[PDB]
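J.: I have a structure here, written as structure tokens, and I will follow up with some questions on it.
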Amino acid sequence: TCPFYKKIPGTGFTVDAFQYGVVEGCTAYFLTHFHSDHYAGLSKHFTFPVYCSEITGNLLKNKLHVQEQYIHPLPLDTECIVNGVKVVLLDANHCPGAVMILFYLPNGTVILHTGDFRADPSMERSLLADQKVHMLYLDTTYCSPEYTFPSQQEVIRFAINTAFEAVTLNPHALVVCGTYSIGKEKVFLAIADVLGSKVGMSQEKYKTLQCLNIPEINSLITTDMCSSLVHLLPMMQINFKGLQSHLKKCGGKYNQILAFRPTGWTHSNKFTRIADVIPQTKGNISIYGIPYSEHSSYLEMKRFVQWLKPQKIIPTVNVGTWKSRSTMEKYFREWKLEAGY
Ligand code: NI
């Protein structure tokens, strides 16, 4: 049965609620983004209207084979009427195709559902600027002050400089980057651009990337691994055993691997600056964990909420423990007392 924080009151609508069977009273199912915890339950046999971005609808049709007649893609930044209710989709600054959803309820209440997001000051000049929001359904993934990480731009600067140094010292080194979902594509695209290479990958991953409307993508990726010196592998293979095995397969073209694992936050963030990050190494293999986040840091989240000044906050992440819930509620009251709303 569907939890309350996936239902939008005063509507026939749910958000990210495909794993509960037929939800009583639901006339339209919204999907914020194509990550498995959110799409869990969708398949070619789904026969209700799904509302989403264009990029998410390309992935639904090609990867999960949802039939076209039930996919309802909406443009961003545009007022749309769905089953008699005004909605807007906003970029979430998460993975490709990820949205926030503004619902304008028939009684005058305005609700923002962030989906998964990385708050940014640019959102203070979207269509959010124009009216009051009563209720905020908030991605609280990193809602505690220990969660610090650098900007995406600093992280990419580190990765490009590291890869270009390594490969210029040793033209026979291979670069490998881990992946298990969409998101974080800048990591491997920025490294391949500095090296003058396409990114090589499996047929299944190439197919996924071809649904993302990234400009000039045919110029940047390939399934011909022999032609590429930046390879993508499943995240589970980014370890000394898996990388050794991969290097065997390349037929003596390479004699060193430099590998990247884009994680979210790890506790090595509480001590070390991006500048000072070092790899784990075994023989001719080195592995870097780099803190490339597609969720808000604590400070980014706090700025957003203190700007928006919602009347009520409903967390959508970390909701399963009383300790988590009490922590989050304490920070929400602090922010409200400090800002004065
Ligand atoms: Ni996500």
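Swiss-Prot numbering applies to chain A: residues 700-1040, in that order.
Backbone N, Cα and C atoms are what each Cβ position is placed from, and that goes for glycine too.
In Swiss-Prot, a mutagenesis experiment is listed as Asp838 to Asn, annotated with the note Impaired nuclear focus formation, reduced interaction with PIAS and increased sensitivity to cisplatin. In Swiss-Prot, a published mutagenesis experiment is listed as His994 to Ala, annotated Impaired nuclear focus formation, reduced interaction with PIAS and increased sensitivity to cisplatin.
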J.: Write out the long-range same-chain contacts of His994 (mutagenesis position), meaning residues 6 or more apart in sequence whose Cβ is under 8 Å from its Cβ.
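T.: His793, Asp815, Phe816, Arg817, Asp838, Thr840, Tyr841, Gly963 - these are the non-local Cβ neighbours of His994 (mutagenesis position), listed in sequence order.
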J.: What three-state class does DSSP give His994 (mutagenesis position)?
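T.: The residue in question, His994 (mutagenesis position), is coil (DSSP, three-state).
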J.: How many neighbouring Cβ atoms, not counting its own, are there within 10 Å of the Cβ of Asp838 (mutagenesis position)?
T.: 24
